[PDB]
Amino acid sequence: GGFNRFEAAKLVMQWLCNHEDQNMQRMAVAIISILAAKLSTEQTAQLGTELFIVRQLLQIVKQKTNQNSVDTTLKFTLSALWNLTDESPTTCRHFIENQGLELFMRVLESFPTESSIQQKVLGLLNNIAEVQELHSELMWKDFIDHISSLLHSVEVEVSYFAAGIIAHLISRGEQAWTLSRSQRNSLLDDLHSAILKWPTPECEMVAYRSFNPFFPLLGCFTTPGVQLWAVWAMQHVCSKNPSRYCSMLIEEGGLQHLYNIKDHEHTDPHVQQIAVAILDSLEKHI
Amino acid sequence: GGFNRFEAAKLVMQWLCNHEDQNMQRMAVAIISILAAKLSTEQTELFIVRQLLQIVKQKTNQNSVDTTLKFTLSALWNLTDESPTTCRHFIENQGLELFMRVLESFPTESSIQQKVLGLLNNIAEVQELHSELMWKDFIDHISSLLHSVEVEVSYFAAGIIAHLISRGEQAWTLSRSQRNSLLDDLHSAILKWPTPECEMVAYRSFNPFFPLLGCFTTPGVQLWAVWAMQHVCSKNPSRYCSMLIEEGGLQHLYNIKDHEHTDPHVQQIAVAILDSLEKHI
């Protein structure tokens with residue numbers, strides 16, 4: 001026997017990241033980014049665990065945050081972290097276990113004017129928010145206050161992700177809300193208010209591999225804010241790229257969840273309007 | 001969720017190809033040339049091709065023959081290998097005009113000319129882009145490069161001419177008199193070539209050569225194809241002899257050897273390859 005199939009890649013990766021020549025660090029981040037973007041969600045989870053890529057990227061985020069840099073390396077480091085945590089609870093837990101949450105609050109606090117950095121940070125945290133085992137770790141009052149403030153950002157590609165975090169946290173019910181119930185109730189109201197003011201974004205703000213994490217949100221009839229965010233999200237990606245997303249919605253079972261909303265008697269009007277809109281475009285997908 | 005993976009990949013490539021740090025740009029373009037050569041073909045990137053063409057343009061505007069330009073031309077050369085779609089994308093983005101401008105700017109840089117002609121040899125292989133190569137200035141420039149005393153330059157100019165001539169006389173829409181001169185010059189020029197010191201090229205497949213092998217009425221075309229087979233078979237026998245055989249090269253070469261009125265120089269080289277393929281026991 002000898003050491004495992006991944007140790008060579010692991011020690012080259014580390015040599016690149018810690019090199020005096022900053023071009024080697026740019027190399028590693030470019031490599032990680034392109035593999036995060038071409039490989040499948042299970043290869044990236046495998047490789048992410050074996051090379052400890054979450055820990056490696058988080059230490060570049062820290063260095064960049066200490067230097068108050070905001071360069072292209074930091075942007076691709078964060079978008080890699082975002083893409084690796086996509087549909088990957090094991091990667092989301094590596095982030096939490098490496099002080100990712102404290103570090104990302106540092107990032108949001110140090111760069112409050114850099115909306116594309118905030119987008120990448122809140123998109124990652126939106127993925128943590130989808131993992132129920134990780135819900136305890138996000139109930140940190142400083143974090144809820146900060147993202148409750150980002151919820152009212154005028155940039156939709158920032159507030160969209162703040163709203164996603166809030167929507168998932170509220171959707172687990174008071175049983176799991178460890179702060180005051182009044183803040184959760186008022187967050188729920190702000191969630192619903194904020195979403196109704198959103199312009200149609202010009203670009204796609206986000207890409208999804210699966211609609212699964214949205215389906216528990218669609219059944220939350222006693223928290224319309226949570227439902228509204230889910231159906232607004234679906235409406236946004238489906239309307240912007242129906243080839244990829246409409247077929248994905250149907251195949252994963254979206255139709256029962258949408259008809260359940262339409263048919264449900266007492267339904268928030270805004271939730272109902274967007275649901276039937278999604279249903280009717282899905283219907284022309286004959 | 002995450003960011004659009006296709007757009008992330010392009011943004012990374014844009015960041016490294018166009019980077020202000022020139023050591024980083026040179027590295028990126030070096031890595032892209034290696035990966036294009038080692039990955040499998042097609043499954044297309046046309047975005048990289050536009051980025052690389054931009055760098056060629058800049059290096060021509062600044063009139064600098066440097067390693068970055070050579071790596072960049074190597075990258076395009078390797079991206080067009082057996083990739084008709086990438087070739088077409090090259091044509092559609094003014095590539096023929098930009099390369100003419102490189103040939104005219106660096107008429108003494110053989111390193112540059114080889115990489116340029118290597119890529120154009122790849123377009124010449126694509127029957128559907130043939131009419132894109134019937135350009136008088138272009139055929140005029142490479143027809144004189146056919147006679148360069150550097151075989152790593154003339155070898156690829158010969159290949160362009162061989163493929164274009166192979167398509168027959170109706171397909172040739174420039175002056176028929178030139179085509180006729182080119183026919184004789186192709187055969188005459190090849191007989192003068194010394195043995196190259198190094199491998200000039202790598203091939204994933206012999207398939208583009210097989211049509212040339214049956215051009216008995218245009219023996220310069222056949223002579224280019226067999227001289228090329230002989231060259232890579234002799235330098236890299238472990239790769240090319242086995243590839244020739246497995247793709248049916250003994251049949252194509254015996255058809256030449258057993259053809260009655262074969263140009264003697266074509267016959268000479270076909271039997272050498274045939275013998276060398278067979279000592280490859």
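FYI, residue positions are counted from 1 along the chain as it appears here.
Any Cβ shown, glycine's included, is placed from N, Cα and C.
The annotation that Swiss-Prot gives for the mutagenesis experiment B:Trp77 to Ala (Swiss-Prot position 522) reads: Complete loss of N-degron binding. Classification of B:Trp77 (mutagenesis position) by DSSP places it within a helix.
A mutagenesis experiment is reported in Swiss-Prot for this position, B:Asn78 to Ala (Swiss-Prot position 523), and the note states: Complete loss of N-degron binding. In sequence order, B:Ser33, B:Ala36, B:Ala37 are the residues near B:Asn78 (mutagenesis position), counting only same-chain partners six or more apart with C-beta under 8 A.
Less than 8 angstroms from the CB of B:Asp81 (mutagenesis position) sit B:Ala36, B:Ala37, B:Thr41, B:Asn122, B:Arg204, each of them six or more residues away in the same chain. Quoted from Swiss-Prot, the note on the mutagenesis of B:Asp81 to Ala (Swiss-Prot position 526) is: Complete loss of N-degron binding.
Sequence-distant neighbours of B:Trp77 (mutagenesis position): residues of the same chain at least 6 apart with a C-beta under 8 Å from its C-beta are B:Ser33, B:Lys115, B:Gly118, B:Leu119, B:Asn122.
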